[PDB]
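Below is one structure, written out as C-alpha cells; the observations come after it.
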Amino acid sequence: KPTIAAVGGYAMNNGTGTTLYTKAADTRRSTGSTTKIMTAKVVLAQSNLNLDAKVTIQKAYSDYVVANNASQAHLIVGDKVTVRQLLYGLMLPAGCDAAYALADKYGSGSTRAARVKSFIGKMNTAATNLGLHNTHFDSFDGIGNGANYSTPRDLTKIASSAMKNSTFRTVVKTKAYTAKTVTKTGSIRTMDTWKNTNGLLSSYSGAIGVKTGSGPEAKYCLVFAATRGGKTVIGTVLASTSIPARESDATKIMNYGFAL
C-alpha cells in the first residue's frame, strides 16, 4: 500500500466496484471544485438535454467568478455558448462561470436565484438516487460551504456514475479544447484554448479522467480514472497538500491498484 499526502482517499475497479485502496474513505470533507462532476452529471441526465442549445453569457456569471475569486473558463458576457461548450468549460479549465451558466440553464425557476436553488436540489437528489449517505451539496461548483461535502468513496461513486455517459467520458479525457462562440453581433469568436487542469491526462499512461478540485477548506483534490490492461481504476483523493502532491497521490494509488 502506498503512502499519500491526501488525508482522504479511495479507489475501486470501476467495472466490478471492488475496492482497491482506502484512506478515511468515508470521512466527510470539503470537495472544492470536484463538485462540478455532479453538475456535469445532472446536466447530462436532464430529460430536456440539448448539447447544441445556446446560452447567453450573463454579466452575473462574470461578476460571480470575480466576487468569489473562482477559477473560470473566461466566458465573455454577451456571447452565446452551447451546453457542450459549457461542459468543456466546466470540466477542463475548471470554469465556475460555466458551472453557474449550466445551473442557470437547467435549474427550474423564474429567476436565476430560483433556478440555482433548484439545480442544487437536483444535485442532492442525484446523490440520494445513488444511495450516497455522506454527501451534500450547497453549491453548483463547490464554492465554500460547511453544508457542501462528500467523501473519497462518495465522490468516486459519483464519478463512476457520470462516466457511464459517453459525452462525460469524451469531455473529461480531453486535454485541450478551443471554443468557437458566437458574439453579441453574430460573429464567431475563437476563445483562448482551454487546457484540462488534470495533469494525469498527459503524465499517466492510460489516464482518462476525471476532474481536479481545490479550495481553502478542501485543499488539493482530484478524482482520477485510468485504464490499463483492460482494467479501469477510478478513485478520489481529498485534501492533498499541493497540485504536484495530489497528482503523485493519484499516480501511486492507480499504480498500486493495477498491480493488486
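Going by Swiss-Prot, the residues shown for chain A are 32-291, listed in order.
Yeah, the Cβs are placed from backbone N, Cα and C, and that goes for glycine too.
Database features, via Swiss-Prot:
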ACT_SITE  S64  active site, acyl-ester intermediate
ACT_SITE  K67  active site, proton acceptor
BINDING   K242  substrate binding site
MUTAGEN   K67 to H  Almost no activity
MUTAGEN   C127 to A or N  10% of wild-type catalytic efficiency for aminolysis reaction, but increased catalytic efficiency for hydrolysis reaction
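Features recorded in Swiss-Prot, as mapped to the structure shown.
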residue: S64; record: active site, acyl-ester intermediate; DSSP class: helix
residue: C127; record: mutagenesis position; DSSP class: helix
residue: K242; record: substrate binding site; DSSP class: strand
Return the residues near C127 (mutagenesis position), defined as same-chain residues 6+ apart in sequence whose C-beta is under 8 angstroms from its C-beta, sorted by sequence, else 'none'. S64, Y95, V96, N99, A101, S102, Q103, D172, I174
Would you kindly give the Cα-Cα distance separating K67 (mutagenesis position) and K242 (substrate binding site), rounded to the nearest Å? 8
Return the count of C-beta atoms lying within 10 angstroms of the C-beta of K242 (substrate binding site), excluding that atom itself. 28
Number of other Cβ atoms within 10 Å of the Cβ of the residue listed as 'active site, acyl-ester intermediate' across all protein chains: 26
Number of Cβ atoms other than its own within 10 Å, given for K67 (mutagenesis position): 28
